[PDB]
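**Q** One structure coming up, written as structure tokens, with questions to follow.
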Amino acid sequence: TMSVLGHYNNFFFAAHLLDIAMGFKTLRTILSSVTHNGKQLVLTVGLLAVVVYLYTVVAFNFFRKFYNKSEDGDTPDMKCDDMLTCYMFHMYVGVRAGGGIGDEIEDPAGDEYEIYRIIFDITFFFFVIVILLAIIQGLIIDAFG
Amino acid sequence: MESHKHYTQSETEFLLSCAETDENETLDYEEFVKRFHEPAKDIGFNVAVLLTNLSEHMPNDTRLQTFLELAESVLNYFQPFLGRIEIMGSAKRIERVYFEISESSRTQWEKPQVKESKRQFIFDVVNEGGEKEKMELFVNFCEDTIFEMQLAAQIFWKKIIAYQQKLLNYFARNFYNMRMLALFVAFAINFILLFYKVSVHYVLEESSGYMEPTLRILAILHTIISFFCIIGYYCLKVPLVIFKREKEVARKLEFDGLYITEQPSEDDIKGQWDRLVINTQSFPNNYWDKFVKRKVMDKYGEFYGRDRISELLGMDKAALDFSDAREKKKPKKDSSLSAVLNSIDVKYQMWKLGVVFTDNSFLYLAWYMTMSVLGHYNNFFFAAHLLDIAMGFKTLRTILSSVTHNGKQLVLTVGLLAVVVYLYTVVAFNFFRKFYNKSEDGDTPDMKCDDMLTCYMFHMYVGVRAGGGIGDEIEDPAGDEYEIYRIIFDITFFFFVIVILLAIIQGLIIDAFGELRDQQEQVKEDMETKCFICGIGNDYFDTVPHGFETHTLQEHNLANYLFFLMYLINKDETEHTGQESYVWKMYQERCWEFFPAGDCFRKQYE
Amino acid sequence: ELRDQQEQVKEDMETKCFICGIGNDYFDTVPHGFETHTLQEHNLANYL
Ligand SMILES: [Ca+2]
Ligand SMILES: [Zn+2]
Ligand SMILES: [Zn+2]
């Protein structure tokens, strides 16, 4: 079927490069590993989404004035003036930022919510970055092993 | 009856000879089986256990082989009714005792909560408990489980009480379904909350009607469901925990004399809360042993003062109540006419409240209800109910237990991290304070190092999460006045704080998760490839086909042992056999040498 | 490795005798057998 579709759009022949993953032994092992801990991986990703949603609701409630992803504007591109937009922004940026979420939004630098915002950023970087993402990576690598 | 392939013509005519012919050619099969089946069933069970004993003792006899083919033809009916136990006592040899298992007992064992109690006991007895107290914990589990089975089987004044009892029973029976419904409605209301927006002025803007009132509907429904959940729990699982605690304190009073000769410490709040009602009126309300008071009185009365014992144990000035009840006792007594309420004991009620408010699960349900109530004020508090999946699933519970497991080590490692960050903070505040200018145009310099606490917070907040030390976010030296020292500072920070201590914390948590998972799968492997009672092994029974599975399902079944204990309890003693009376005496004296420790019937005989 | 050595030392002190080192299963026949064996018969404090 992929060959027939490649006859229509020639770029569909790239899906045939995954044939080595089935022809070799260690690549089959990698695929079987990413499939092995299926339920555990799905549940860990669910817990990740749940904790990111909790951080999302607390940021949408309290720290909604820090999510101004603009440099000159002057129209503010507020990523927190919408619950779904803020949740997608969190799940898409704060998980892959490698340093939590406080490293891509503006710093507090003001003694009105500074300590709470610092606690927020540190707890995000701890639970979401160096625990849950590490737990998913460990699940997959331990399945491979 | 002649065409159902289970009767011959002689048997059909013999059974038709038992007809009634009630002047209309009609027999009542209901009364027929109600009259002609029960004693037949009893005596057939007796002869069946006799034939089974003869079989399992003397094998390979052709006359006994014909007797055994007839026996098994009978046994195809009595298979789920007879249980066998392998006792070791009174003869220094393994003895296979046989007994009856009730269909009601089988149903209460198949009941859901009993299975959860069984799996929890297996887990916490293979993980924490070893082999010295393994049989003690197993007997305690058997007692708690037969109490739970009794409770599950149990699940103007004659118009409201009879309805509130049925309501409470319905809640206790549908407690788990109520939990699933609460989780579903929490997911629904949280999806609706995800569909939100803002204008200072919150508004569910991403929808066009049909979504604003359903939020309030689901909120009030979730609150009602949480209330029903806690109400069902308080009458489904609270009896079991209060029964366990009553049994513990009563046996501590009887055997060890915890509050007579060996008064507990000052830090054990459990001891004080039990001393609170060691002297209440209805002390053994669920332990089904309403004579522990008299037992401990007779045990510790002639040494520490019978009057003092009767005073500190409740039931004051009634040291002759036993004789008064033995000689011309009162027949009965009406409840009251002027006292319709307050008949219960406030001391025992306060004790029950104090023991249920520390159950660690009733506390979770109370937190659930409180979060629902707070969500009624601010709807965003319903997001805290999404953490219910973390307790409902197994691997998420494992993750939480992992982040809690290495508590002291994690706290001390975080403390060492804070200490080394404070050392770097003081050295930077002293020497390299001119590099912490977090400004691009200014011209007002935003010096993050002109204050010790500000510099420490800046370090702990930026240099730990920067992933490349601290030198990658402050200005580079580029000047041969402090360049080498600043480079050493940055490199040592990136080494000690980033690639050692943070890695050590992450490793602590991930290793706790791995250890918990490995303990779980080790418990599973031990339950699959090792016997619970004897623990001889798997290879010994891996000789005949399905050997170990039949050994664990027929000979050494934990359900069979529990049913045997229940049978001994409901056996109406003075009718016990030799083995049954021996096991009952051992159970009464709390010895438990009748369990096969390192031997079995197959290892004893051929 | 350091943590594992520490917990191995602890496990050896808990499930093995210091003087003789016969084992734990041998004394795990009577109740509290190994504990009484290490607290009464082969006590290091007693030897000192
Ligand atoms: Ca008798
Ligand atoms: Zn066995
Ligand atoms: Zn020794």
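Using Swiss-Prot numbers, chain B covers 4051-4205, 4478-4521, 4556-4962, in order.
Cβ coordinates are placed from backbone N, Cα and C, and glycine is handled just like the others.
In case it helps, Swiss-Prot gives these features for our protein:
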| type | residues | note |
| --- | --- | --- |
| MUTAGEN | B:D4645 to A | Mutant mice show systolic arrhythmogenic abnormalities. Spontaneous Ca(2+) release from the sarcoplasmic reticulum in the heart is diminished |
| MUTAGEN | B:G4819 to A | Strongly reduced calcium channel activity. Abolishes ryanodine binding |
| MUTAGEN | B:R4821 to A | No effect on calcium channel activity. Abolishes ryanodine binding |
| MUTAGEN | B:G4823 to A | Reduced calcium channel activity. Reduces single channel conductance by 97%. No effect on ryaodine binding |
| MUTAGEN | B:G4824 to A | No effect on calcium channel activity. Abolishes ryanodine binding |
| MUTAGEN | B:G4825 to A | Strongly reduced calcium channel activity. Abolishes ryanodine binding |
| MUTAGEN | B:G4827 to A | No effect on calcium channel activity. Abolishes ryanodine binding |
**Q** Fill in the CA-CA distance, B:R4821 (mutagenesis position) to B:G4827 (mutagenesis position), as an integer in Å.
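**A** The Cα atom of B:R4821 (mutagenesis position) is 12 Å away from the Cα atom of B:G4827 (mutagenesis position).
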**Q** Output, ordered by sequence, the same-chain residues six or more apart from B:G4819 (mutagenesis position) with a CB under 8 Å from its CB, or 'none'.
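**A** Long-range Cβ contacts: B:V4777, B:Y4780, B:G4825, B:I4826, B:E4829, B:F4849, B:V4853.
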**Q** Give me the CA-CA distance between B:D4645 (mutagenesis position) and B:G4827 (mutagenesis position), in Å, as a whole number.
**A** 72
**Q** Test of understanding: give the count of other CB atoms lying within 10 angstroms of the CB of B:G4823 (mutagenesis position).
**A** 18
**Q** Quick check on the mutagenesis positions: of B:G4824, B:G4825, B:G4827, whose CB has the lowest count of neighbouring CB atoms inside 10 Å?
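**A** Candidates: the mutagenesis positions B:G4824, B:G4825, B:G4827. Fewest Cβ atoms within 10 Å: B:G4824.
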**Q** List which of the mutagenesis positions B:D4645, B:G4819, B:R4821, B:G4824, B:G4825, B:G4827 have a Cβ under 8 Å from any Cβ of chain A, in sequence order, or say none.
**A** B:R4821
**Q** Determine, from DSSP, whether B:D4645 (mutagenesis position) sits in helix, strand or coil.
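**A** Going by the DSSP assignment, B:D4645 (mutagenesis position) belongs to neither helix nor strand, so it counts as coil.
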**Q** B:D4645, B:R4821: which of these mutagenesis positions has the sparsest Cβ neighbourhood within 10 Å?
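**A** Among the mutagenesis positions B:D4645, B:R4821, the sparsest Cβ neighbourhood within 10 Å belongs to B:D4645.
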